[PDB]
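Below is one structure; the comments refer to it alone.
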Amino acid sequence: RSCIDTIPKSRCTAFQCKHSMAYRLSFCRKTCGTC
């Protein structure tokens with residue numbers, strides 16, 4: 001189970017991490033903690 005972020009965490013900030021899953025889905029996989 002290997003996933004990698006491919007976004008600026010900046011985008012998956014606390015404000016979009018639990019708001020913009022569009023990043024926190026599989027863009028900020030680890031970065032947020034969703035993969």
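Heads up, residue numbers simply count up from 1 along the chain you see.
Cβ atoms here come from the backbone N, Cα and C positions, even for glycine.
Record note (Swiss-Prot) on the mutagenesis of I7 to Q: 10-fold decrease in potency of inhibition of Kv1.3/KCNA3. In the three-state DSSP reading, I7 (mutagenesis position) counts as coil.
Around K9 (mutagenesis position), a 10 Å sphere centred on its CB holds 15 further CB atoms from the protein chains shown. One mutagenesis experiment catalogued in Swiss-Prot, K9 to Q, is accompanied by this note: 10-fold decrease in potency of inhibition of Kv1.3/KCNA3.
Under its mutagenesis entries, Swiss-Prot includes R11 to Q with the note: 7.5- to 42-fold decrease in potency of inhibition of Kv1.3/KCNA3.
Under its mutagenesis entries, Swiss-Prot includes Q16 to K with the note: 6.6-fold increase in selectivity for Kv1.3/KCNA3 over Kv1.1/KCNA1, which is marked by a 2.6-fold and 117-fold decrease in potency of inhibition of Kv1.3/KCNA3 and Kv1.1/KCNA1, respectively. Within the same chain, the residues at least 6 positions away from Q16 (mutagenesis position) whose Cβ sits under 8 Å from its Cβ are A22, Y23, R24, listed in sequence order.
Counting only residues at least six positions away in the same chain, the Cβ atoms of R11, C12 sit under 8 Å from the Cβ of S20 (mutagenesis position). DSSP assigns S20 (mutagenesis position) to coil in the three-state reduction, placing it in neither a helix nor a strand. Looking at Swiss-Prot, the entry for mutagenesis of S20 to Q or R says: More than 25-fold decrease in potency of inhibition of Kv1.3/KCNA3.
In Swiss-Prot, a mutagenesis experiment is listed as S20 to A, annotated with the note 20-fold decrease in potency of inhibition of Kv1.3/KCNA3, and 80-fold decrease in potency of inhibition of KCa3.1/KCNN4.
For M21 (mutagenesis position), the same-chain residues that are 6 or more apart in sequence and have a Cβ closer than 8 Å to its Cβ are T34. Where Swiss-Prot documents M21 to Q as a mutagenesis experiment, the accompanying text is: More than 25-fold decrease in potency of inhibition of Kv1.3/KCNA3.
Annotation of the mutagenesis experiment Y23 to Q or R in Swiss-Prot: More than 25-fold decrease in potency of inhibition of Kv1.3/KCNA3.
Each of the mutagenesis positions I7, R11, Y23 was assessed for Cβ neighbours inside 10 Å, and the highest tally belongs to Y23.
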